[PDB]
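Visitor: Dumping the structure here so I can ask a few things about it.
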Amino acid sequence: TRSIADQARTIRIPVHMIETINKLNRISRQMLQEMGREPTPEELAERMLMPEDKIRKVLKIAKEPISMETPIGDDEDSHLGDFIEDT
Amino acid sequence: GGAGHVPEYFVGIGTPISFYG
Amino acid sequence: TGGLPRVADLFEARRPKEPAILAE
Amino acid sequence: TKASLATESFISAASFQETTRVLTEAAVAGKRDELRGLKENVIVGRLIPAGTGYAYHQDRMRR
Amino acid sequence: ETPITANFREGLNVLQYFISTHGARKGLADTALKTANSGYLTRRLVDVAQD
Amino acid sequence: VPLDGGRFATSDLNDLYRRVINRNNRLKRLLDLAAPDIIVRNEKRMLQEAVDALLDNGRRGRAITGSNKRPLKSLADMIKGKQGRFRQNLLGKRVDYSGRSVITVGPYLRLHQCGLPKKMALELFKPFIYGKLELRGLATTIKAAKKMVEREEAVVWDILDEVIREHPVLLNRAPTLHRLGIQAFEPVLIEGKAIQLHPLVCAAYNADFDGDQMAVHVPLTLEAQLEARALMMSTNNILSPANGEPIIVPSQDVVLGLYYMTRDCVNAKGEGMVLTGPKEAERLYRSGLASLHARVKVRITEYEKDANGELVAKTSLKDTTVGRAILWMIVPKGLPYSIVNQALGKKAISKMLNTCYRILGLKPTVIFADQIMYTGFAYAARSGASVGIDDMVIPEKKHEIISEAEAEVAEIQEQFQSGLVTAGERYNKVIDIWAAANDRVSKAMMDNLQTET
Amino acid sequence: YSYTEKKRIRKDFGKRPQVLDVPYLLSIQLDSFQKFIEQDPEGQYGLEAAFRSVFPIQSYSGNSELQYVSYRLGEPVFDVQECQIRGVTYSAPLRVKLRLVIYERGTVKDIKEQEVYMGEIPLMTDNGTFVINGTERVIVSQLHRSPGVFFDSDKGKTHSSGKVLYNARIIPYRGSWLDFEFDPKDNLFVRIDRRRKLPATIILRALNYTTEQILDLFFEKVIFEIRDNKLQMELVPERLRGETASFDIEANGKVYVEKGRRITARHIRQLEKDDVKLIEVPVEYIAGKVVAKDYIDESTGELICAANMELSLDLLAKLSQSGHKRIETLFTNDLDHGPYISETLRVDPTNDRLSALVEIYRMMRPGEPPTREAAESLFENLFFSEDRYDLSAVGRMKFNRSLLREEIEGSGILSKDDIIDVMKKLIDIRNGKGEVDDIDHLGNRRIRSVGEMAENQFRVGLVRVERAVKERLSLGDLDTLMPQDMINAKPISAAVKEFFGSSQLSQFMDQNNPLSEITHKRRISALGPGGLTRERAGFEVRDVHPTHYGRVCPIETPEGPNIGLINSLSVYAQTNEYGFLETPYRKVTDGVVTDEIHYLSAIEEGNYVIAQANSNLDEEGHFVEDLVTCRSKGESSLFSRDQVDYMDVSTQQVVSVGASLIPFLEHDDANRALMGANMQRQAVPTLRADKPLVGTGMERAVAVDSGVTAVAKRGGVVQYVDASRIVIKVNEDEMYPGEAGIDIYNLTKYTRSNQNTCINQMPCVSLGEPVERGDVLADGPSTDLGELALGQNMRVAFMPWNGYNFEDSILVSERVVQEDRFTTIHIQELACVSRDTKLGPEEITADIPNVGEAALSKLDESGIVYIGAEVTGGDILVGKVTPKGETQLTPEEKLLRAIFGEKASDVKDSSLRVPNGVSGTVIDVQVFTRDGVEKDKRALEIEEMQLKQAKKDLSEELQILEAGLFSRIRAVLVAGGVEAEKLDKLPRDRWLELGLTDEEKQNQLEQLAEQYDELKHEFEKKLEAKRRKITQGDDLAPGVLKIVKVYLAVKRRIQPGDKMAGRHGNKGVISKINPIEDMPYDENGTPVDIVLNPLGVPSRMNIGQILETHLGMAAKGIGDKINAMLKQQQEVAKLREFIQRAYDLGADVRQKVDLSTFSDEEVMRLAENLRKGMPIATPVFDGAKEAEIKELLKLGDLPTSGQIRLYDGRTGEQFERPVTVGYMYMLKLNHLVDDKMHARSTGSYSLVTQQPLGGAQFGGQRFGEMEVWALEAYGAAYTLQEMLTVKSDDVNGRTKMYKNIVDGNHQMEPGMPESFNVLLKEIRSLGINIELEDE
Ligand SMILES: [Mg+2]
C-alpha cells in the first residue's frame, strides 16, 4: 500500500493525502444512494474532519495527467498532443 | 462507357473496360 | 484475374506462382 | 521494395522501409553518410541537388 | 441466365435493378480501394528511383 | 503542460521513464538489503522488461498504459511508422502562408491566372501588406499596419493590388499524382469565398466541380517566385511529361461548341453562296441571314512559312461551311486551312493545338488556347444544346429481336427439358445467343439514330 | 379523407394497390430498448436474463450464497430538457433486491434481504435516442456472425492440389470457438481456438469414449464369420452399391458375381428375388478390411487383435484356432463412405480419456505441468460449464436447424451428442452429401441493437463484480456484512458508460435533416466490437448477397473506406424473434393473393418460391400470365402460374427510406442513385420548406414518424394557437372519465442542433380548427404540412451557358438569392470558461485592459453581451481576464513606460470574442456557476429572469388545467339540473362544496375534486423543484469557477462555393450569381432559376433527373392553370371540374379519389394550396410512365418533348436547338464555402514539434510527400526549402524571415528544421550515438 501511494502516480503526492482521498471516496460511496442523486458539495465535507473547504482543494488535485497520444474523438490517429499550442 | 471515374461492369468480354463517369 | 496489380507484381520482380524453367 | 533498401545513404531507407532494422544495421556498421541525392537533403532541410540548387551543389561537390 | 431487357428510358423492375446492384457495388469498391493501392504503388516507385 | 479544466497532458514516455527509474532504484535497494537470488533475478528481468518497453514497445509483453487500455507510445514508436517524425514531419510538414477552399469555374480568365478571394489573399499576404504599408508611409509602424488591416480600411485594397500583381501563387488538388498536380497562376482578386480555377487546367488536376477543394500556397522568397514563374507556371506546362500529348486540351463544353460550329448539314440558309472571307461570314451569321452550318465557298487567306523561313501568304476559294470560316479568324498565322475544314472532333481539336505549338511556338499557342476556350464556351451557349426524354431513340425492331430471342429460349428449353443438350453446353449457348441479341439491338438502334436525319 | 388531406392531396400514379401500410419507422430502436429494460418473468432477454445467467453467486463452497430476487428502475434524476441544459446523462437508478443466505452444520439456513443501488443505466427517448452528455446520441444496430454451426470449404488456394478440404466451425455467443477441419490426407483434425492442431478423436476420448465406441459411432459394420470353414459374409444386398468385385459367389448353387466383373446396380435388385442373406468370400477379400471391437484369446486372454486394426490371413489363423466365430468389420469405400476416422485414430498419440485430457491441457496452457484435477476442470469449463460458455437461444436454434434436428431450443452448453452429430455432418459433407454454408448468407448474419449490446455490457459488469463478491464470501463473517457491502456501483456503471460514451456504434445523431435522423436510427454496422475492420475485410462480406432482398437496402451504403458494411434497413424489414431479419410476403394460397401477410426470415424464404411485386393480376389476384418471373433458390427465373409459394408485398420493400424518396428510381443508375440517397441526408433545412413537386408518397411517413413534427395525442378542437404552444380541447369520446383537461403541446423553439444548424417548430393549424387523432399539429424544420421537404423545387434549364456550368458546376440566377428561399440559419454555441489558475481565479468582469470603451459598449455591467445585440468577428462576447504576473519587461519598454507613465496591467486578455469571418445575432445567454461561490451580477439577473419566467409558464399550465376541470365540473353539475344560471354566480372556488343527491356522477364529482387538488399540490412541488434547480449552485469540472454560453444566430445565404445536389446523384457547386437580366427566358417572359449542364446527364447516366424535370414542369403547368383560375375567379364549378380531370387521368391510377364531395370551402382551400403547383407521387416502381407524363403535359400547355424555346437575356436573340426546362427538386448540402474556406499567414505552433496546426483550423494543407515529389519533378528547389524550413519548422527562421520581409529584403537564413533536431534527440535517447561530422 505504501509503495502504491508513493510511486504509482505520475505526480507523486504525499501518502497522507492519498489516504484522505480514499476516505473521501469512502464517504461518497456511503452517501451515494442515501442522498438520492449525490450528496451536496458541502455535507460530505462536514462528514470529514478537515476545515471542510479542503474538499474542493483535494478534488481540484488528483487529476491524473491524460496521455498525450490519446486519439482525439471520432478519428484515428489524430492525437491530443498534436493540438497543444505553444504559449 | 467512358470518361473514367467509375468502372463499367456491364460489357461484352474483351472490351478494354470503362472507366465511366 | 488481377487488373492493376498485374503491374505491381511485375515491378516487385516477384516470380509467377508456377514458373517456367530455362536451360543454362 | 528490395532495391530501395540497397541505398547507401540510410536516411532515405529509414524515411521509407521499416526504420528499426535500418537504423540498427547502419549503426552497427558505423555507416557514415555524405547525403548525396535528394530525399536525405529534404530530411536535413537544405537545397535539393537536382533543380536550381544543382548549380549551387555543383559548386560545392566540386569544391 | 437472363440479361436485362430494359433501358433507363423505360422503367426497370425489381429483379433487373437488384442484379445490377451487384456490379455497381463491385465496381465502386474496386475504385475506392484501388485508388489507395495505386498511391501505394506510386510511393514504392518514387522510393526505388528518385535519387 | 497543463490543459484546460485543471487536468494535465503528458507523453507516455514519462510513465515509461518513471517505471525504469522506480525499478532501478528498487533493484539498488534490494542490493543494499541483501535480498535472496530469486528476488534479485526477478528484479533484473523486470528491469530488462521496462528498458525494452521504453526503447521499442512491441517485441515484449506490450506494457499497458495507466487507466488507458491502449499501449504507450515509446521512442521507436515516436520515430517509425507512417505517423512517426519521418513520414509526418520531415518528409511532409504543415506550412505557413497557405490556405484552401472550394473551387469554381471562372471562364473569363486567361490561362495564366486564377480567381482568388479577397479575404484569403488578405490573410495570406499579411507580412507583405504590412511591409508595403509602412514603406509607403501609410502606416506609422507595424502595429499600426496590423490595426489598419484589422479595421480593413479602404486604402489597403490598392496596396494588396500592388503586392499581388507580379506575385504568383501555387494551386494544388488533394490527389496529387504527377507534377501538374501543382501549378502556378497569377492571382485575380475576386469577391466571394471560392477559388476560380481555369477550366483547361482541370484535366491536369482531374478536378471535377462536384465539391472538390483545392489549396493555395504563397512563394515568399525571390527564388521561389522566379521558380514559380519560370517552371511551375501554367503557360510553361502544356505538354505532359509522360507523353508529348497536350494537357490543356479542351474538355467538354468547348469541344461541343466547336463541334456544333464546324459541321455541315445538307441544307440551311444560303447554301452554296460566296463570301469575301470570314468577316463576311460573321456579318452574315450574327444578323441571322445565314445559318451557322451551310456548304459554302469563301475566299480565305492562309499563311505558310516557306523556302527560307520567310513567311508567304496565299488566298484561295475554299469549300467549307460558315462556322469553319468564322472559326478561321482565331487560327494563328502559320496554320493551314485544312485543319479547320473537317468536323473538329476532340481528337482533332487536340492535334490542332499540337501543330500550333510545334510550328509557331509557346507564345502564340497560349493565346490560341485561350481564344479556343472563349469561343467554345460562347458558341456552346449560343447553340442551345440540351437533352430531352425524346432525344433518346428506341427502335421498334427492339421488341422483334427480343421476341425472336425468347422464342429461341423456349426452343432450347424444349430441347434441354427432354434430356438432349447437356447442362453446361446449353447454358453457354444461351449466353452466346443473348450476347448476339444484345449486339443486334445495339446495331439496330445505332443505325436508327446515327444517320436518322 | 382525413382533415389534413383536404388541405393538399398528392397525385399518386400507377396501378399496384397497397396491401400493407408502412410500419413504424423507428421500430427497431424502441422495440429493442423496450425488450432490454423490462420485467419478463422468464429467461427471455433483458436485465432478468443476465441476472439469471450470473446468479446465484456462491462462495468457494462455504455455501454462503447471494441470490437475486428482483430489480426496479427508479425515476430519472433529471428529465430530458434539464439533462440537456445542464449536460448530465439521462438515466434511471437501478435498485436490485438481493438475498444473502447461509446454512450451518439441520435446515438452519438464515436469510437476509435488502435492495442495493448499482449505478444508473441510460434511458431511450420517445424518438429512439439517448442523452449521454447534454447531447442527443444514437446507438447504431450491429450485425455480426450468428452463433451456431457453420460449414466452410476454403477451396482452391490451399495446397495446390485441386483437392479441397472441408471444415466446420462452432461459434458460440460467448466462450471458446470450436473448429474441425480436414487435411489433404483426409485426417480429421480439431482445434479449440486458432491454437495448435490436434487429431479429432482426441476430444471423443475426453468425453469418456474408448476406441470401441468411436468406431461404433462413426462406421457402419459388416459381420464376418468362419462358419465351420471358408469365411462367409452376412453383407446386406445394398452394401454393393458402386463396388469392385474381387471374388466369386456360389450362393444357393447360383453364381451372382465373379472375379473381374464388379457389381452394378443390377446385382442390387438381383439379390432381392434370390433373397440372399449369406454369401461366401475367399481369403483374399477380408485381407484388406478393418475390425471394430477388440478380440482376445478365449484361453490366455492375449490380445489377438485390437480395435481399429488391419487384417491378414496370419491373423485369421490366430483368431480361428482360438475359437472365434463372430467378427466385426467396418464399412469402407474410399468413394462414398470414407475411412477418415480410422486414419484419424491412427494419427492419435493418446489411448484413454485422461491421456487425451493431458494433451488437451498441454495444448491450452503449454510449458507448465499438467494435472488431473486441473485438466478435468479446464475441459469442463471450456464447453460444458454454464459460466464460461453459452450457445444462447439464437445460436442453439441455428445449431439445431443446421443439423437437421427437431427441437429448436435447448441448453446453452454443449453435449456429447452435439459434437458427435457435428462430426457426423462434416463427414457426410466430405462424402458428397449436403452442402456447405456461406458466411454472407443472412441466416448466418445476426442483427444486434441497443438492447442486446446493453445486456452484454451489463453482463460484463456483473461478471466483473462477481469475482470480488466471491472473494469477500471466502473470509466473510456470519452476520456483519450485507449485500451492499460486497456489491459496488463502479463496475456496473463503468461498463455501461464505457459502452455508451465511447464506441464505434454510439454516434451523434446525424442531425441536419429529418430523413437523416430516420435513416441513421435505421442503420446497421458490422464494424466495432466483435466485428471485422476495414483493414480486415475484404470483399466477400461487403458485397450484396442474394438474401439481402427485402431486408437490407441494396443501394444505400456509404462510399468510402467502409462500403457494404454500413447498410441501411429496408422499409418493411423487422427484427426476427431470434434477432434475424424477416421480410413481409403475401401468401398465394392456391391461385389467390390473400391480404394475409407472412414474415419470412432469409432461411425461411430460401426453399420457397416467391412471386414478384410487379405482376399482373386482375379481379381476384389471379395471375393473368401462365408464367411469371419469380425467385426460388438464390436465383431468379420464370415459373409456371401455380408453382408459387409467396408474392412480394409491395414494390418498395427492397429499398430503404432514403432510396424510396428518389422519384423515377427505375431510371437511375445504382451508383448515382446511391450518391443521391447518401447526399439527401446532407441537405441542410431551408428557411422556407416548400414541398417536393415530384414525390413518391413516402415523405409523409418519414415526416410523421420522425419526432421532428408534432402529432396530436388526442383529436378535438384547438383552443389556442400560439407560436410558442398549442392547446387542443379533447373530444369526449377519446377522453378518460377523470381529469378532463386538454392536450397542451409546448412547441420546441429556436435551439441548437448537433450539426450547428437550427431546429424550430411552427404551428400548421389555425385558431379553432377540427383536428384528428394521429394528426400533425406543428411542422418541424424541413417539413411542410406533414410532408418531408428536404430542399426546394425550382426551375432548371439544361443548356451549356458560357462555360459557367463546366463540369458539374451550377449557374444560379439572382432571383433565387433575392427570394431568400435557399437561405439557411445556423446556431453557433460559444463558451467562455473562468477556471482556477495557479496564479488565482479568472474573472468574467467587464473590466478589460487594452480595449476601447466603445468596443466594449455592447457588454453589460458584468461583462456579457446583451441578448439581441448583433456582433461581428472580434466583438467581445464575454469579458474574461487571466491572472498573470512577472512580465519581466526589457529596457526599451521600461523607458517607454517611464516617459508615458502607463500602468502595465498584470492581467492577460482571454475574453471570448466572435471568431474570424462570421457574424450574427445573439439569441440566448446562459451561465453555470459553482456551488455558492459568489455570482456575477448578470448571473443573478439571469437566475431571477429564469425564476419569473418559469413561474409564469407553470402558472399558465395550472390555469388552463383549472379552466378545463372547472368547465367539466360545471357540465356535470348541470346533470341533475341545479342550476343553470345561479351556479355561474357563486365564486368558482365555492363549487366543490356543492353536492348532489344519490348519483353515479357524484362519484365523478369526487374524482374531479381529487384530481384538482392533486394538480394543485403537484404544481407546488414542481415550482419548488424548478426553483431549487435554478437557485442551486451549478456543478462544474474540478478547478473551473464558472462558464458562460452564448448562442449566435448566423444567417447564411447561398453564395459562390456552396455545394448543391438534386435527388438523383447530380453533384454541383455554384459558379456565379447571375442577374435576372442575363438569364435565358421563354416566350412567356418567365425567367429560369437554374442553368444546369446537359453534359452532366449522359456521362453519369441518371436519366431520372430528366423525367423529374419534365414531370415537375408538367405539375407546375397544372398549378399555373389553377392559379389562372384563381385570379379570373370563375366559381367552384370550373375549378372543381379541372381538379377532377387532373386527378383521374387518361391512365389508370390506384388513387381514384374523389368526385369532389369535399365541401365548396374545402375544395377552394385545396385549389389555393395547389396553385403553387400540383404535388405528384411517383412510386418507386409503380411510377408514371412516359405516356402518362406527356398526357399530363397535355393538360397544361406544355409540349410533349418537354422542350420549349429559350432566349438569351444578354442578346435577346432566340436560342436555336430547343432546350429542356422544368422543375427539379434540389437540396443544398451542408458543405458551405464559409465553412471550408481557411487561410493563415502566421498563427500558433505546436509545442512537441514546432508545426503550425492550432486553434478553427489553421496551418497549410499538410505538404505531404506526394507534393514534395511534385516539387521535385519541377526544377524548383528553393520553393521546397522555404516550404519545409522557413515557413514551417524553423522557429528561428520564421521570425528572421518575417523581419526581412517587413524590411523589404527577400532572403532567408534557413538553418535546421526543428523536426530533424527532435529526431536527433529521440535517436540519441536510445543507445545510438548520432553526430554531425566535418565542417
Ligand atoms: Mg470530383
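Chain G is numbered as in Swiss-Prot; the shown residues are, in order, 3-107, 112-1261, 1263-1342.
The backbone N, Cα and C atoms fix where each Cβ goes, and this holds for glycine too.
Straight out of Swiss-Prot:
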MUTAGEN   G:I561 to S  Resistant to antibiotics salinamide A and B
MUTAGEN   G:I569 to S  Resistant to antibiotics salinamide A and B
MUTAGEN   G:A665 to E  Resistant to antibiotics salinamide A and B
MUTAGEN   G:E813 to K  Disrupts the enzyme's active center
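What's the neighbourhood like for each of these?
Guide: Cβ environment of G:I561 (mutagenesis position): G:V661, G:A665, G:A676, G:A679, G:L680, G:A683 lie under 8 Å away, each six or more residues apart in the same chain.
Around G:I569 (mutagenesis position), taking its Cβ as the centre, 21 other Cβ atoms fall within 10 Å, counting all chains.
Cβ neighbours within 10 Å of G:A665 (mutagenesis position), excluding its own Cβ and spanning all shown chains: 29.
Just so you know, the Cβ of G:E813 (mutagenesis position) picks up 24 other Cβ atoms within 10 Å once every protein chain is counted.
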Visitor: At the level of the C-alpha atoms, what whole-angstrom distance separates G:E813 (mutagenesis position) and G:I569 (mutagenesis position)?
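Guide: Each residue's Cα considered, G:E813 (mutagenesis position) and G:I569 (mutagenesis position) end up 26 Å apart.
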Visitor: Sub-8 Å Cβ contact with chain F: please pick out which of the mutagenesis positions G:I561, G:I569, G:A665 have it.
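Guide: The mutagenesis positions close to chain F: there are none.
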Visitor: Measure from each Cβ of the mutagenesis positions G:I561, G:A665, G:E813 to the Cβ atoms of chain E, and list in sequence order the residues where some distance is under 8 Å, or 'none'.
Guide: G:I561
